[PDB]
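Peer 1: Below is a structure I'd like to ask you about.
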Amino acid sequence: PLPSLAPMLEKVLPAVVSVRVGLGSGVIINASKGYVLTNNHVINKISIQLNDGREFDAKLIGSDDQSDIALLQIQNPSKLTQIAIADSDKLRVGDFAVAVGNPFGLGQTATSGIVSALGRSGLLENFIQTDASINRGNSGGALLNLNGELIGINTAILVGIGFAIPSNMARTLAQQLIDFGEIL
Amino acid sequence: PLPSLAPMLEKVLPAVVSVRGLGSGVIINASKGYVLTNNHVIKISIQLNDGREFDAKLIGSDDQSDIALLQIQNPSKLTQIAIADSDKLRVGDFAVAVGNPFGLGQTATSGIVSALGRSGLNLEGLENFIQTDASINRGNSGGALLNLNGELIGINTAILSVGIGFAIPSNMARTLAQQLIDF
Amino acid sequence: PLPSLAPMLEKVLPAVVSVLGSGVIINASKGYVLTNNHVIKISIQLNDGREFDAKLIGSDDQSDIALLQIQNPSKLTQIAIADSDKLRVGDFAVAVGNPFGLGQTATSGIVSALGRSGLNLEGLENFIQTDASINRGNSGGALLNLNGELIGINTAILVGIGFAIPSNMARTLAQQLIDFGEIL
């Protein structure tokens with residue numbers, strides 16, 4: 001028996017979705033409400049594709065151009081698996097990170113590495129740095145720890161170093177976008 | 001005592017060769033002297049780790065998969081690689097990409113199996129092809145993609161998003177070698 | 001409890017300095033700091049925010065190595081140095097930096113190639129190859145093993161193609177630069 005990242009990647013698989021509008025990935029944050037976190041540049045009609053092949057309509061709740069974060073609500077949700085979210089403030093340089101995606105809907109894409117830099121100490125301000133490859137194949141998807149908990153959302157808009165939006169900020173700006181949509 | 005990838009890399013070292021306009025190659029059949037390499041890389045000469053030089057004949061290639069089969073002229077004391085079932089591969093499995101160009105020594109990159117088939121790139125023809133975040137460059141192209149046991153899972157191809165590398169899976173390269181051996 | 005590279009990175013943090021580039025404290029008492037000749041009035045900034053003046057002792061253009069002496073040193077932490085002759089392709093490597101003292105930058109990987117094995121270019125016979133990303137953010141800094149001991153000095157001036165001056169050579173050139181500046 002060989003060590004692998006496949007046993008934790010399989011439990012996370014249904015929470016990571018394909019986004020068709022023009023492709024990218026997304027993450028199910030709330031299954032009951034069908035709230036999916038993805039990237040603004042990916043969407044500038046939206047459809048979401050699960051791992052099991054199921055297709056759903058999705059409406060843009062709102063976005064933040066500066067963080068490249070966009071919140072989507074799937075139209076009539078059912079049998080959805082949501083991701084566990086971790087406190088990104090507890091992240092340390094050297095922690096292991098896995099960047100997961102599912103574009104085209106044909107299967108999971110994963111890259112591995114470490115948390116390289118936090119804050120203004122690398123190369124934006126609020127962003128997370130990782131040596132795990134962030135490309136068009138996992139952009140919009142999840143950045144997880146070895147427990148399979150969301151520590152950030154990958155963004156390819158900006159060497160071997162990648163950017164992710166920390167989960168705490170991704171959660172807060174989703175709440176602010178939900179609240180605004182509730183005044184509307 | 002530190003954990004390292006060098007112990008498994010030392011047992012695999014004689015099976016990875018220097019294809020001499022240079023590159024790497026893998027000994028699949030010790031007795032017959034069958035060496036798997038890339039088409040773009042390729043008179044042909046092969047150089048072992050121990051410095052031994054051998055003549056090699058081209059017995060067939062596939063432009064689409066960028067694979068090429070070579071047979072070592074007058075083989076002797078050859079170490080072949082163990083081959084693994086690439087169908088049993090899962091995204092997240094650890095991968096090590098080894099090479100030996102110029103014959104000066106072993107080159108290795110580390111990573112994981114990133115995507116299988118058309119999952120990472122939906123381009124027609126990309127089916128079966130394994131994806132890895134282990135760097136695939138001119139220094140290990142033609143060489144072996146290995147698991148933590150040192151068994152061949154793929155043949156490294158430095159052809160094509162950025163940060164991801166492509167390799168021919170072991171089942172596909174073994175079943176292409178069989179076709180090239182006959183016709 | 002998750003495995004991480006953060007527990008070893010925290011003990012090594014004070015030995016890596018801000019120089020724009022990085023540098024490594026080799027002798028705490030004398031304040032000798034190893035950095036890249038290409039990044040070189042010089043000021044050094046510690047992790048704790050302390051800023052010191054530094055004088056150029058000497059440099060080696062061929063190895064891209066420069067040795068600096070901290071003017072009036074105090075409470076310095078030096079790095080443990082490992083025998084780079086004992087390195088093997090496949091050994092794990094961590095490339096650490098701290099440009100502008102704002103925080104630690106780290107990349108992870110393996111020792112990829114040694115004796116000019118990766119690129120048949122004259123002059124690379126003395127250097128180390130790594131698949132750990134070597135960029136402007138860790139160039140001048142330390143290449144470490146899993147024990148937190150120096151195995152090399154990152155040099156970005158020369159895909160997983162990163163270069164580092166091995167620790168044995170970097171130590172030797174420092175003594176030779178000390179001795180020379182003594183005869184003068």
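Think of each number as a place in line: the chain as shown, counted from 1.
Cβ atoms here come from the backbone N, Cα and C positions, even for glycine.
OK, Swiss-Prot features for this one:
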ACT_SITE  A:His41  active site, charge relay system
ACT_SITE  A:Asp68  active site, charge relay system
MUTAGEN   A:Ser116 to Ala (Swiss-Prot position 187)  Loss of peptidase activity
MUTAGEN   A:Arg120 to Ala (Swiss-Prot position 191)  Reduces the peptidase activity
ACT_SITE  A:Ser139  active site, charge relay system
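Are these features on the surface or tucked inside, and what are their neighbours?
Peer 2: Applying an 8 A CB threshold to same-chain residues 6+ apart, the list for A:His41 (active site, charge relay system) reads A:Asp68, A:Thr155, A:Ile157. In the three-state DSSP assignment, the secondary structure recorded for A:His41 (active site, charge relay system) is coil.
Annotation note: A:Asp68 (active site, charge relay system) sits in a coil segment as assigned by DSSP.
Annotation for A:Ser116 (mutagenesis position): spatial neighbours A:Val93, A:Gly122, A:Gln129, A:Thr130, A:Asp131, A:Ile161, criterion Cβ-Cβ under 8 Å with sequence separation of six or more.
DSSP gives A:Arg120 (mutagenesis position) a coil state; it is part of no helix or strand. Counting every protein chain shown, the Cβ of A:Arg120 (mutagenesis position) has 13 other Cβ atoms within 10 Å.
Within 10 Å of the C-beta atom of A:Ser139 (active site, charge relay system) sit 27 other C-beta atoms, taking all shown protein chains into account. Reduced to three states, the DSSP call for A:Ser139 (active site, charge relay system) is coil.
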Peer 1: Going through the active-site residues A:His41, A:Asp68, A:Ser139 in order, which have a C-beta under 8 angstroms from some C-beta of chain C?
Peer 2: none
Peer 1: Note that 31 residues are unmodelled after A:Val21 and before A:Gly22; then state the distance between the two Cα atoms in Å, as a whole number.
Peer 2: 5
Peer 1: What does the Cα distance in Å come to between A:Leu158 and A:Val159, when 6 residues between them are unmodelled?
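Peer 2: Cα to Cα, the distance spanning the unmodelled stretch is 11 Å.
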